[PDB]
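Asks: Structure below; questions to follow.
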Amino acid sequence: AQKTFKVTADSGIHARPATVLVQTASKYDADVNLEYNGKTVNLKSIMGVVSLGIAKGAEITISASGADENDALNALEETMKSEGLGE
């Protein structure tokens, strides 16, 4: 269970988008983590994503590993298409 998302947001993946994601994966008990700059941070880490400082024109690798790992990856996906944080 995992999917590569494209980062094309203007602000990037800072705290604002890190709070929208931590809320989605939060409902899922699966351990979904994002990948950026060779650093895998837990999707439930708003302060940990700030250290990455993602911006527009970048790539990220997500991977759900737990019980409903498949339900979590598609959950954050529809959230990225609702506002337009990545595809």
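Here chain A follows Swiss-Prot, giving residues 2-88 in order.
Technique stated in the header: solution NMR.
In case you wondered, yes, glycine gets a Cβ from its N, Cα and C as well.
Pasting the feature list from Swiss-Prot:
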{"type": "ACT_SITE", "residues": "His15", "note": "active site, pros-phosphohistidine intermediate"}
{"type": "MUTAGEN", "residues": "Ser46 to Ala", "note": "No phosphorylation by HPrK/P; abolishes the catabolite repressive effects of glucose on gluconate kinase, glucitol dehydrogenase, and the mannitol-specific catabolic enzymes"}
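Could you give the neighbours, burial and distances for every feature on this list?
Replies: Note on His15 (active site, pros-phosphohistidine intermediate): other Cβ atoms within 10 Å of its Cβ, all shown chains, come to 16. Mapped onto three states, the DSSP output places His15 (active site, pros-phosphohistidine intermediate) in coil.
Note: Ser46 (mutagenesis position) has non-local neighbours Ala19, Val23, i.e. same-chain residues 6+ apart with C-beta under 8 A of its own C-beta.
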Asks: Provide the three-state secondary structure of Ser46 (mutagenesis position) computed with DSSP.
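Replies: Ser46 (mutagenesis position) sits in coil per DSSP, no helix or strand.
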